[PDB]
Amino acid sequence: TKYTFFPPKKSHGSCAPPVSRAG
Amino acid sequence: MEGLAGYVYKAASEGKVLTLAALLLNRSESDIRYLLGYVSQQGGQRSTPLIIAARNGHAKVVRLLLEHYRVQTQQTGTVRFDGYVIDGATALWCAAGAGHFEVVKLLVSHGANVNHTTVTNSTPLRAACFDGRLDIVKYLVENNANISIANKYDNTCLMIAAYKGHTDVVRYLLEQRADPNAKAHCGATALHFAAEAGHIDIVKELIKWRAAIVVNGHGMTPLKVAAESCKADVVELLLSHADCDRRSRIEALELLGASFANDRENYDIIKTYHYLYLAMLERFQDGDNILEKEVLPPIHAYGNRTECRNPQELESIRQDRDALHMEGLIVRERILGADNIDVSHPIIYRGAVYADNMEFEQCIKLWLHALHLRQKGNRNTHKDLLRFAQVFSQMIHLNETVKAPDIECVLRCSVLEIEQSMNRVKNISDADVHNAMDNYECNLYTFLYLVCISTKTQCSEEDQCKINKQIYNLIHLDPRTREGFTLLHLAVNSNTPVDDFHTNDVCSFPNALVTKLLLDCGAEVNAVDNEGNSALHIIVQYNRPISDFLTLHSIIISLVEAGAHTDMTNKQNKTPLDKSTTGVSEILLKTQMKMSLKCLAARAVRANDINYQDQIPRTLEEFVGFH
C-alpha cells in the first residue's frame with residue numbers, strides 16, 4: 001500500500017542491521 | 001527417466017512412505033547418483049528431495065531416503081525461504097531455518113556440515129537463530145560449532161538473536177562464553193540491534209553479562225540508537241546504566257522526544273512535549289553550571305524555529321501541534337546530525353503528512369531538505385524522486401501553482417542521482433546489475449515526469465533558463481535504458497511506464513511538450529535504440545492517432561524540424577513508413593517528407609544490396625548504412 005503519500009519505507013532502519021535472509 | 005525422478009521430487013513434499021516402494025524395487029542401479037542426487041528446482045530452488053523435505057518439515061521423507069540406503073545431503077543451492085531467497089543454502093541450513101529440531105538432529109546424527117557457510121558466509125547457527133528456539137540450538141552449539149564465526153556483514157549469531165526477540169537464544173549464547181563486544185561491519189555491537197527492536201529483556205541480559213556501551217560506526221551511542229527508534233523502556237534502562245554522564249542523558253532525552261514527534265508506529269505529541277520538557281527541566285537543574293543549548297542556525301525547511309533554549313518558550317509551543325512537529329524535527333537534526341542515515345525518514349514522513357493536509361509548500365520544503373540530506377549521503381533516492389514527481393503532479397492536478405525553483409532543485413538532484421546511477425551501473429558487473437538497471441530506468445522515468453511537470457508550470461526567463469540548463473546537462477550524458485532507449489525515445493514512446501499514482505493525472509506519454517523542450521535543449525534527434533528504432537519509428541508506431549491527434553502532429557512536426565531523417569531504417573531494415581501501422585500517421589509523415597535525391601540513391605543501393613564497403617566515402621558509408 002504505497003499509494004498514499006506516507007513514506008514507502010517503513011522506518012528504513014536497515015543501516016546498522018543488514019537484515020538476514022533478506023535480499 | 002527424467003520423469004521418474006521428477007515424480008519422486010514432487011512426492012518428497014507429499015507422503016508416499018509405503019507407496020514409493022514400487023518405483024525402487026527391481027529398479028536399476030546406475031541411476032542412483034541421478035535419482036538420490038536429483039538436484040532439481042521446483043519453482044527455482046536448487047535442491048534435493050531431502051532438502052525440500054527438511055525445508056517443509058518431513059523427517060519421514062529423510063528416513064525414507066535413508067531406509068535401506070544413504071544419500072549425500074550437503075549440497076549448495078539457492079533456496080527461496082518464506083519471505084526471501086538465500087543463495088548457497090544446504091540441507092542442514094534449511095532444516096535449521098525452518099525450526100525443526102528433530103530434522104536438525106537427524107541430519108547431524110547422519111552426518112551434516114554444522115559450519116556449512118553459504119555464499120553470504122552464513123552459518124547454520126545464525127540461520128536457526130533467526131527463528132531461534134532453545135531446544136534447536138542446544139545440540140547445534142553442542143556439535144562443537146563455533147558461535148564466533150563472522151558473516152558477510154559480520155552479523156554474528158548474538159546480533160541477529162538480539163534483533164529478532166530471542167531472549168532464550170541470547171541467554172544460551174552469553175551463558176556459554178560468547179563474544180560480548182563483537183563488532184559488526186556497520187559498527188553496531190549487538191546492543192544497537194537489541195535496542196533497535198525495543199526488547200527490554202534482551203538489553204537486560206546483555207548488560208547483565210557486561211555488554212558495555214560503545215559507539216557504533218555511524219557516530220551514535222546505543223542509547224542514542226534506542227532513542228532514535230522511538231523506544232522508551234530500553235532508553236530508561238540505558239539511562240540507568242550508572243555510567244552515562246549528563247550531556248549524553250539530556251541529548252538522549254531530547255532525541256527521544258524528537259523521535260516521538262514523527263513516526264507512524266509510535267506517534268504521540270503529548271509524549272513529545274513531555275519528554276522535551278523533562279529534558280529542559282533536567283537541563284537547567286542547578287542554575288549555576290546551566291547546560292545552555294548549542295543551537296545550529298535556523299533552516300528554512302523547518303519554518304524558522306530555533307529550537308528552545310528556555311523553559312518559557314517550550315511552554316509557549318505546548319498546544320501547537322505543528323510547531324512541536326517542527327521542533328522535534330529540529331532537535332532530531334541537531335542530535336543525529338545531517339550525515340545520519342535515519343534522520344531523513346521523519347522529514348519525509350512530516351512532508352507526507354503535510355501533503356495529505358493539502359499544505360504542499362511546507363511539504364515541498366521538507367522533502368527538498370530530506371532529498372538534499374539523502375543525496376549528500378549518496379544513497380538510493382529514486383523513491384524520493386518519484387515521490388517528488390507524484391506531489392508535483394498532485395499540485396498540478398488541483399490547479400495549484402508550483403514554484404519553479406523547487407522544480408529546479410529537484411531536477412538538479414535527479415540529474416546528479418542519474419550520474420551516480422550510471423557510475424553504479426558501470427561499476428556493478430553481476431552482483432545486483434538487475435537492481436541497478438531497474439533503479440536507472442525508474443530514475444530516468446522520474447526525470448521525465450519532472451520535465452513534463454516543468455512544462456506545465458509557469459516560469460520566468462531565468463527559471464526556464466536554469467531548468468533548460470539542467471535538461472541540457474542531462475542530455476549531454478546521453479542516458480539510455482535497457483533496450484537502448486535514449487531520453488528522447490522514452491518521451492516519444494507510448495509504452496513508457498507511468499506511475500499508477502497521481503502522475504497519471506499529469507504526465508502522459510507520448511507528450512508533445514516534453515519532446516519540444518528536449519529538442520529545443522539539444523537532444524540527439526537521430527539517436528537509435530538496441531532495436532534500431534529512432535524517435536520517428538517510435539512515434540509513428542503510436543496506436544492512438546485520433547484521441548490526441550494534436551499531440552501527435554506537434555511531436556511529428558518537432559521531430560521533423562529538429563532534423564531527423566524521415567527515411568532511416570531500424571535493425572529490421574524497415575522504413576518508418578512501412579512501420580507507420582496507421583493511415584493518419586503515414587499521411588502526416590508523407591506530408592512532412594522532404595524529397596531528396598540522396599535518400600533515393602542510398603535506398604536504391606540498399607535495395608539492390610550493392611557491395612559498398614571500402615568503395616564510398618565513410619560518412620556516406622554510414623549514410624547508406626542507415627538508409
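Note that Cβ sites are derived from N, Cα and C of the backbone, with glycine treated the same way.
Under its mutagenesis annotations, Swiss-Prot gives B:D82 to A the following note: Abolished binding to -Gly-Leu-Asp-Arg C-degron at the C-terminus; when associated with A-131. B:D82 (mutagenesis position) carries neither a helix nor a strand DSSP state and counts as coil.
In the three-state DSSP classification, B:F130 (mutagenesis position) falls within a helix. There are 21 other Cβ atoms within 10 Å of the Cβ belonging to B:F130 (mutagenesis position). B:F130 to A appears in Swiss-Prot as a mutagenesis experiment; the accompanying note says: Abolished binding to -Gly-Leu-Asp-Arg C-degron at the C-terminus.
Here Swiss-Prot describes B:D131 to A as a published mutagenesis experiment; the accompanying note says: Abolished binding to -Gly-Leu-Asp-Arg C-degron at the C-terminus; when associated with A-82. Using a 10 Å radius centred on the Cβ of B:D131 (mutagenesis position) and all shown protein chains, the other Cβ atoms total 16.
In this structure, B:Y163 (mutagenesis position) is part of a helix by DSSP. Counting only residues at least six positions away in the same chain, the Cβ atoms of B:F193, B:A194, B:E196, B:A197 sit under 8 Å from the Cβ of B:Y163 (mutagenesis position). Among the sequence features in Swiss-Prot, the mutagenesis site B:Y163 to A is noted as follows: Strongly reduced binding to -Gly-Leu-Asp-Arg C-degron at the C-terminus; when associated with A-193.
Residues or ranges marked as Zn(2+) 1 binding site in Swiss-Prot: B:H185. Cβ contacts within 10 Å of B:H185 (Zn(2+) 1 binding site), excluding its own Cβ and spanning all protein chains shown: 14.
When Cβ atoms from all protein chains are considered, those within 10 Å of B:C186 (Zn(2+) 2 binding site) total 20, not counting its own. Feature annotation from Swiss-Prot assigns Zn(2+) 2 binding site to B:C186, B:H218.
As annotated by Swiss-Prot, Zn(2+) binding site applies to B:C186.
B:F193 (mutagenesis position) falls within a helix when secondary structure is assigned with DSSP. In Swiss-Prot, the entry for mutagenesis B:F193 to A states: Strongly reduced binding to -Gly-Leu-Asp-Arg C-degron at the C-terminus; when associated with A-163. The structure shown retains the original residue.
For the recorded site, B:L597 (mutagenesis position), the DSSP three-state label reads helix. Record note (Swiss-Prot) on the mutagenesis of B:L597 to A: Abolished ability to promote ubiquitination of target proteins such as GLI1.
The recorded positions shown are B:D82, B:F130, B:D131, B:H218, B:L597; of these, the one with its CA atom nearest the CA of B:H185 (Zn(2+) 1 binding site) is B:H218.
For B:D82 (mutagenesis position), the Cβ neighbour count at a 10 Å cut-off comes to 9, with all displayed protein chains included. If you draw a 10 Å sphere around the CB of B:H218 (Zn(2+) 2 binding site), it holds 19 other CB atoms from the protein chains shown. Taking all protein chains in view, 7 other C-beta atoms sit within 10 angstroms of the C-beta of B:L597 (mutagenesis position). On a Cα basis, B:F130 (mutagenesis position) lies 25 Å away from B:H218 (Zn(2+) 2 binding site).
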